[PDB]
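J.: Following this message is one structure expressed as structure tokens.
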Amino acid sequence: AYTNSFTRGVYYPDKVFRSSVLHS
Amino acid sequence: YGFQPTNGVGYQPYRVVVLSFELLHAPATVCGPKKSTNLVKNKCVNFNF
């Protein structure tokens, strides 16, 4: 079988805190 | 290399060590020797963390 993720597999690219900031 | 003790310099064996300092993205690691020191505050200061 195969299935569809929807919005899955997002990890914090590294340390360094951060707040409201649409960071790219 | 067939090394032999009666070789002119530039044909005698040299041992080499290459130190490579890398900085991934961890929290810290090994370093030189620092004497550290108490921590001030609310005062303009020159700091190293």
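In order, the residues displayed for chain B correspond to 495-543 in Swiss-Prot numbering, which applies throughout.
When the header is checked for method, it gives electron microscopy, 3.3 Å.
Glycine residues also receive a Cβ, built from the backbone N, Cα and C atoms like all the rest.
Swiss-Prot lists these features:
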type    : residues        : note
VARIANT : B:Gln498 to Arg : In strain: Omicron/BA.1, Omicron/BA.2, Omicron/BA.2.12.1, Omicron/BA.2.75, Omicron/BA.4, Omicron/BA.5, Omicron/BQ.1.1, Omicron/XBB.1.5, Omicron/EG.5.1
VARIANT : B:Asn501 to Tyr : In strain: Alpha/B.1.1.7, Beta/B.1.351, Gamma/P.1, Theta/P.3, Mu/B.1.621, 19B/501Y, Omicron/BA.1, Omicron/BA.2, Omicron/BA.2.12.1, Omicron/BA.2.75, Omicron/BA.4, Omicron/BA.5, Omicron/BQ.1.1, Omicron/XBB.1.5, Omicron/EG.5.1; May enhance affinity to human ACE2 receptor
MUTAGEN : B:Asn501 to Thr : Reduced host ACE2-binding affinity in vitro
VARIANT : B:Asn501 to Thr : In strain: 19B/501T
VARIANT : B:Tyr505 to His : In strain: Omicron/BA.1, Omicron/BA.2, Omicron/BA.2.12.1, Omicron/BA.2.75, Omicron/BA.4, Omicron/BA.5, Omicron/BQ.1.1, Omicron/XBB.1.5, Omicron/EG.5.1
MUTAGEN : B:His519 to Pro : Increased resistance to human covalescent sera neutralization
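Burial and contacts for the listed features, if you can.
T.: Within the same chain, no residue at least six positions away from B:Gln498 (variant position) has a Cβ under 8 Å of its Cβ.
In this chain, no residue six or more apart from B:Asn501 (variant position) has a CB-CB distance below 8 Å.
Under DSSP, B:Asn501 (variant position) is assigned to coil, being neither helix nor strand in the three-state scheme.
A simple way to gauge crowding: the CB of B:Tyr505 (variant position) has 11 other CB atoms within 10 angstroms, across all the protein chains here.
Counting every protein chain shown, the number of other Cβ atoms lying within 10 Å of the Cβ of B:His519 (mutagenesis position) is 8. Under the three-state DSSP scheme, B:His519 (mutagenesis position) falls in the coil class.
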J.: Can you give me the Cα-Cα distance between B:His519 (mutagenesis position) and B:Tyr505 (variant position) in Å, rounded to a whole number?
T.: 42
